[PDB]
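Student: Submitted below is the structure of interest, expressed as structure tokens.
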Amino acid sequence: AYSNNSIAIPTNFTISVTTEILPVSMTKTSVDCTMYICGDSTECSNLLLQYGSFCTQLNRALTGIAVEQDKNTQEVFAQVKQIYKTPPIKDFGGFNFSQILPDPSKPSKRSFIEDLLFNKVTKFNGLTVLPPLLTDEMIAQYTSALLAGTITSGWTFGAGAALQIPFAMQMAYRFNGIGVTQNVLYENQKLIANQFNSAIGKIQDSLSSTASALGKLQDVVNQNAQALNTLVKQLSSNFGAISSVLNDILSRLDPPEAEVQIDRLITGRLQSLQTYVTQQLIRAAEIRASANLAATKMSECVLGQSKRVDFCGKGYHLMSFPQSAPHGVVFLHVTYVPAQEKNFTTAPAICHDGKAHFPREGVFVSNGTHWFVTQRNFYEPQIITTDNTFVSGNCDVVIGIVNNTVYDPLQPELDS
Amino acid sequence: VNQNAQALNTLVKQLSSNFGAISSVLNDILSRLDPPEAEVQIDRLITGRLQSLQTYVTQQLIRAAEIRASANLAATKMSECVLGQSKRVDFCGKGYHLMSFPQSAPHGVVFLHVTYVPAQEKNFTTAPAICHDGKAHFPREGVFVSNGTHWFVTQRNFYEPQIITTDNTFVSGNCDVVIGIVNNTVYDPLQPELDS
Amino acid sequence: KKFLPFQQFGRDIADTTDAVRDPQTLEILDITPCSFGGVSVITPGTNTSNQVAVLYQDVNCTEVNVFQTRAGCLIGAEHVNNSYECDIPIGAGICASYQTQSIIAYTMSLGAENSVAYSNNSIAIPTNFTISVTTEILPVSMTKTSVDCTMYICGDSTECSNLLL
Amino acid sequence: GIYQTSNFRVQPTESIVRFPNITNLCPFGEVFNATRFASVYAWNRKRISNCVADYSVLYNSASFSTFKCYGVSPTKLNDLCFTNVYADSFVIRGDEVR
Ligand SMILES: *[C@@H]1O[C@H](CO)[C@@H](O[C@@H]2O[C@H](CO)[C@@H](O)[C@H](O)[C@H]2NC(C)=O)[C@H](O)[C@H]1NC(C)=O
Ligand SMILES: *[C@@H]1O[C@H](CO)[C@@H](O[C@@H]2O[C@H](CO)[C@@H](O)[C@H](O)[C@H]2NC(C)=O)[C@H](O)[C@H]1NC(C)=O
Ligand SMILES: *[C@@H]1O[C@H](CO)[C@@H](O[C@@H]2O[C@H](CO)[C@@H](O)[C@H](O)[C@H]2NC(C)=O)[C@H](O)[C@H]1NC(C)=O
Ligand SMILES: *[C@@H]1O[C@H](CO)[C@@H](O)[C@H](O)[C@H]1NC(C)=O
Ligand SMILES: *[C@@H]1O[C@H](CO)[C@@H](O)[C@H](O)[C@H]1NC(C)=O
Ligand SMILES: *[C@@H]1O[C@H](CO)[C@@H](O)[C@H](O)[C@H]1NC(C)=O
Ligand SMILES: *[C@@H]1O[C@H](CO)[C@@H](O)[C@H](O)[C@H]1NC(C)=O
Ligand SMILES: *[C@@H]1O[C@H](CO)[C@@H](O)[C@H](O)[C@H]1NC(C)=O
Ligand SMILES: *[C@@H]1O[C@H](CO)[C@@H](O)[C@H](O)[C@H]1NC(C)=O
Ligand SMILES: *[C@@H]1O[C@H](CO)[C@@H](O)[C@H](O)[C@H]1NC(C)=O
Ligand SMILES: *[C@@H]1O[C@H](CO)[C@@H](O)[C@H](O)[C@H]1NC(C)=O
Ligand SMILES: *[C@@H]1O[C@H](CO)[C@@H](O)[C@H](O)[C@H]1NC(C)=O
């Protein structure tokens, strides 16, 4: 409903908690190539070492990935010098930070939300899986620290030491950071905590009802497992040899001529490792790109307040809370969304004593008879004054200027 | 630089492998054998070598995308950090960003980020608002604090207190709606200025 | 396993035989392949010591001054009840270092705890600052290599070159 | 650092071999020294079963002008075990053995 006289302004507002899921590392596979290609044959190994360095190169390549999956899980989570901890008294201005803070009752110090996530996500051929350097109990302590610092000290623990501040005063700096004035918190602080504690409830209802959101983590585990299972199945394939089983050929043929059969399998299997390692190197760069996006969100969104539009869900960003997940991270972004809005009238400038006035913050509106100046992102109509406005030019210069009377409180104070 | 050195050190050494042939040297086979078998030796060396290049070139193609993702990050820093100032927390060192100075390096770039870090700090009592006439006052910039005997308004990121005034505080509503509000005198400059 | 009377053996997805019937007794046997794993050597620099510890990956401390890590049976490193920054990573929270000398192994520290002096009525404000400079390094380019595929495979050889075409 | 250097592998402690514990010698002589061989257009064939098959007896025999393996090698025949053996039989000119 666009026109050159009309504006809509939010008269109400909704806090929304969103959820964003990123994968951060793969299953750290390694293989003994020689045991894959020619396991339990000194003669196959003698044939394979005519092909030289490929076995060593593939071992270096898969190791190069596994040593990076430790680095990704470190750079996303290990963004803090100290394991900050919350007080025993939950004096957070009315916010229930009990569902996302640690649960002290369980064997691993994970939250109520994290325990949903770990239950929404689901051998001898020289193949192996290496353990991650950080256990989920260590990741749950890093998310404990990052979250405990966020609640008790805002962004200030990103910059230096944690500077404590009351939670509804951190949230006043947050609101002020989106052009919505500190009093819009305090005039509604119980409503903001109601909307927030209710939205954290909707998150549990969503995550508990269905796994379907966690496709971004599950697709990674599924792709890792299908590529491993294909590397295993290709041991059974013939490649044009008289059996695929190396031990059949080692029973049935004498060395002078068995070597012409076995070369088929060595070449066939080696192409089936170079295929897997190539898939995993392209994949590990896909997961590297996501671990670097995750490290960039944890730096800018959690450890800060971002101004980057739609970078931390929809709405104007207040703060976000990290939660761990199996091979990934989950952000709960908390956003101010303008709700109820109506359109009336507006003007670019007003005229007083032939000079023209512009708002120091906010924008002029008329309710249909009178004129006010309101902060732009939430309806709060002030009397138009020489305190709420500043001056430039004269009435003849501006397109669309309106007629209005400005109140200066110095007039009554001199006149009295 | 080491990953590219290892890459060619292997690409060179893969010439010395037989891949199933009688010798690693192409001129030995062509000194030793006629076309009825020399071509059936040499097809082994091609099937080996050519797969050794399609391996190396794959590693360079994948690698170059890992370097391009750091050249694009470096160009995004030289855009936003050097030619500007960045509000993106911990993107340009630990701390608040002031400026950064770029330096060249062998196959690289180095940034000297200058950051403001809070280092010494005092605890203060605080309240979200103050009451005067039963009308409620809020900071325009900064935050209210008390030493315990007096109330001051001060900028959030460096302690520099000021006596609380109508020039430093805005008003909305009344003192019943705010939670944890306190009573204190607000200085109005205009009363001394009218009475003088 | 509940083998049916006609089954001479059973097999896994890899076509590897998991179980068999014996030709000289009416018995069905499971087959488990032999315990194996990576031998990883944990070392300081040879400038500083020739001592090493060895991690036999995924074996239970049996088949090889021994400690079980979840990564494997760790031989030659002293377990410590204190925790420190990581130095050499081992896996599943275990890290090792060369300290007063021998190799020690420990669950790694995340850094000091620092519980926050929070209350609904108190704030910390910086009275003073340090301006701090930090270096940050990024690679930008590789060496611009090129390779003559023809010369790499068939150097000086028309014989080869005719086979590569 | 930590370096992956080799692979540890438990070796076999003992060696076991098992076959169906019996003793009948196979009917190879009834084929290779038969009183009569068939015409090739109506080639004969015997199924060899339920027996220990010593192939060394045949492989060493100078009476064979050719003895030529394709799916196995001759010295391996005594190591191998079978579900069925079929010996097809006929008489051709010595040139057409190729
Ligand atoms: C925050 O909200 C949770 C509910 O989401 C509260 O936990 C419940 O506490 C009641 C008793 O007061 C129990 O009957 C429920 O079974 C609890 N819920 C669950 C899912 O365990 C929690 O006490 C609230 N905390 C604060 C500080 O208000
Ligand atoms: C807004 O009000 C001003 C008066 O404050 C109007 O200005 C007058 O316009 C008439 C002609 O229409 C002149 O004769 C007067 O001398 C003007 N007075 C002044 C003080 O300028 C102005 O025209 C009105 N504009 C609209 C859009 O209604
Ligand atoms: C809080 O700060 C005020 C000053 O802003 C301190 O009061 C002053 O104390 C000095 C030293 O005795 C006197 O010379 C000033 O005249 C006092 N000023 C006022 C306005 O009284 C006060 O003592 C400080 N409180 C605490 C607990 O340190
Ligand atoms: C502004 O929105 C209201 C609905 O709230 C609608 O009735 C009105 O026509 C709109 N105005 C314009 C100019 O489109
Ligand atoms: C905003 O609207 C909601 C209904 O969605 C209501 O519960 C809340 O009290 C309203 N807030 C204000 C400040 O009017
Ligand atoms: C803030 O007060 C607490 C009280 O327990 C104290 O331990 C802490 O060191 C104080 N902070 C500073 C910066 O002095
Ligand atoms: C702060 O918390 C205490 C309880 O420790 C309570 O008595 C006091 O009224 C609260 N003040 C505010 C402003 O919330
Ligand atoms: C193997 O020998 C034992 C002992 O004589 C006999 O009971 C068993 O049936 C034999 N097995 C076979 C398959 O002949
Ligand atoms: C090892 O390095 C130290 C420097 O930390 C040096 O002083 C010492 O001489 C070096 N030793 C050897 C054998 O290189
Ligand atoms: C191997 O370790 C497991 C650990 O759960 C233990 O239960 C088992 O008894 C151990 N076996 C031996 C032979 O030490
Ligand atoms: C570590 O300390 C505990 C006591 O808390 C003791 O029982 C244990 O034996 C000690 N372990 C070592 C390796 O010194
Ligand atoms: C057939 O008889 C000859 C002796 O005349 C003997 O040497 C040969 O081994 C016999 N062949 C077989 C298959 O037993």
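Here chain C follows Swiss-Prot for its numbers: 557-620, 641-676, 690-754, in order, are the residues you see.
Heads up, the Cβ atoms here are built off N, Cα and C, so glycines get one too.
Below are the features listed in Swiss-Prot for this protein:
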VARIANT   C:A570 to D  In strain: Alpha/B.1.1.7
MUTAGEN   C:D614 to G  Increase of pseudotyped VSV particle production ex vivo. Increase of viral load in hamster upper respiratory tract. Produces more infectious particles when cultured in primary human epithelial cells; increases replication and transmissibility in hamsters and ferrets
VARIANT   C:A653 to V  In strain: 19B/501Y
VARIANT   C:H655 to Y  In strain: Gamma/P.1, 19B/501T, 19B/501Y, Omicron/BA.1, Omicron/BA.2, Omicron/BA.2.12.1, Omicron/BA.2.75, Omicron/BA.4, Omicron/BA.5, Omicron/BQ.1.1, Omicron/XBB.1.5, Omicron/EG.5.1
MUTAGEN   C:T676 to A  Partial loss of O-glycosylation by host GALNT1
VARIANT   C:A701 to V  In strain: Beta/B.1.351, Iota/B.1.526
VARIANT   C:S704 to L  In strain: Omicron/BA.2.12.1
VARIANT   C:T716 to I  In strain: Alpha/B.1.1.7
Student: In whole Å, note down how far the CA of C:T716 (variant position) lies from the CA of C:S704 (variant position).
Tutor: 21
Student: Which Cβ among the variant positions (C:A570, C:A653, C:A701) has the fewest C-beta neighbours inside 10 Å?
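Tutor: So among C:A570, C:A653, C:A701, the variant positions given, the one with the fewest Cβ atoms within 10 Å is C:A701.
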Student: Given the variant positions C:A570, C:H655, C:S704, C:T716, which pass a C-beta cutoff of under 8 Å against chain B? Sequence order please.
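Tutor: Qualifying residues, whose Cβ lies under 8 Å from chain B: C:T716.
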Student: By CA-CA distance, flag whichever of C:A570, C:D614, C:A653, C:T676, C:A701 among the recorded positions is nearest to C:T716 (variant position).
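Tutor: Spatially nearest to C:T716 (variant position) by Cα position is C:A701.
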Student: Sequence order please: the recorded positions C:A570, C:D614, C:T676, C:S704 that have their Cβ under 8 Å from a chain A Cβ, otherwise just none.
Tutor: C:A570, C:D614, C:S704
Student: Identify which of the following recorded positions, namely C:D614, C:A653, C:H655, C:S704, place a Cβ less than 6 Å away from any atom of ligand 11, and list them by sequence position.
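Tutor: Checked recorded positions vs ligand 11; flagged C:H655.
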Student: How many other Cβ atoms sit within 10 Å of the Cβ of C:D614 (mutagenesis position)?
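Tutor: The answer is 18 other Cβ atoms.
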Student: Just to verify a number: CA distance, C:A701 (variant position) to C:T676 (mutagenesis position), in angstrom, no decimals.
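Tutor: A Cα-Cα distance of 22 Å.
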Student: I'd like to know which of these recorded positions, C:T676, C:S704, C:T716, is least surrounded, judged by other CB atoms within 10 A.
Tutor: C:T676
Student: Counting only residues 6+ away in sequence within the same chain, which have a CB under 8 Å from the CB of C:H655 (variant position)?
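Tutor: Non-local contacts for C:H655 (variant position): C:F643, C:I693, C:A694, C:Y695.
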Student: Quick one: Cα separation, C:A653 (variant position) versus C:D614 (mutagenesis position), in Å?
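Tutor: About 17 Å separates the two Cα atoms.
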Student: What Cα-Cα separation, expressed in whole Å, is found between C:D614 (mutagenesis position) and C:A570 (variant position)?
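Tutor: Answer for this pair: 21 Å between alpha carbons.
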Student: According to DSSP, does C:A653 (variant position) sit in a helix, a strand, or coil?
Tutor: coil
Student: Can you give me the Cα-Cα distance between C:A570 (variant position) and C:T676 (mutagenesis position) in Å, rounded to a whole number?
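Tutor: A Cα-Cα distance of 49 Å.
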